[PDB]
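Asks: Dropping the structure in here first, questions after.
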Amino acid sequence: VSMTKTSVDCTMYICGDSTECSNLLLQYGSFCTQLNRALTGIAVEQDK
Amino acid sequence: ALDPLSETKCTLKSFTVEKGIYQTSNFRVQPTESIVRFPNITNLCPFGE
């Protein structure tokens, strides 16, 4: 009926608390925000 | 960054928020100190040779 709900911080997984890393990731656009919406959108469906 | 309510409006990009729950950010924890440990070396390297 349902899956194991999950959520992944796309910034911490790639850049493990690195100022040099995070500053470069900000130039790639909204790739990070997209993935946090899909997983959040999936987790809600598992409760429905 | 005034209050959590304003953080929500900046997340959704709207001045009026509907009833519900929304994600804002991560609960990061900054470290307080930094530990440094090295072995008890006493010799200086022979780089003159």
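Note that chain B is numbered according to Swiss-Prot, with residues 292-340 shown in order.
According to its header, this structure was worked out by electron microscopy, 3.4 Å.
Even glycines carry a Cβ here, placed using N, Cα and C.
Swiss-Prot lists B:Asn331 to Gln among its mutagenesis entries, and the accompanying note reads: Reduced viral infectivity. According to Swiss-Prot, the natural variant B:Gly339 to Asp carries the annotation: In strain: Omicron/BA.1, Omicron/BA.2, Omicron/BA.2.12.1, Omicron/BA.4, Omicron/BA.5, Omicron/BQ.1.1. Listed in Swiss-Prot is the natural variant B:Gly339 to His, annotated as follows: In strain: Omicron/BA.2.75, Omicron/XBB.1.5, Omicron/EG.5.1.
Tell me what's around each of these sites.
Replies: Annotation for B:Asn331 (mutagenesis position): no same-chain Cβ neighbours under 8 Å separated by at least 6 residues are found.
Within the same chain, no residue at least 6 positions away from B:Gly339 (variant position) has a Cβ under 8 Å from its Cβ.
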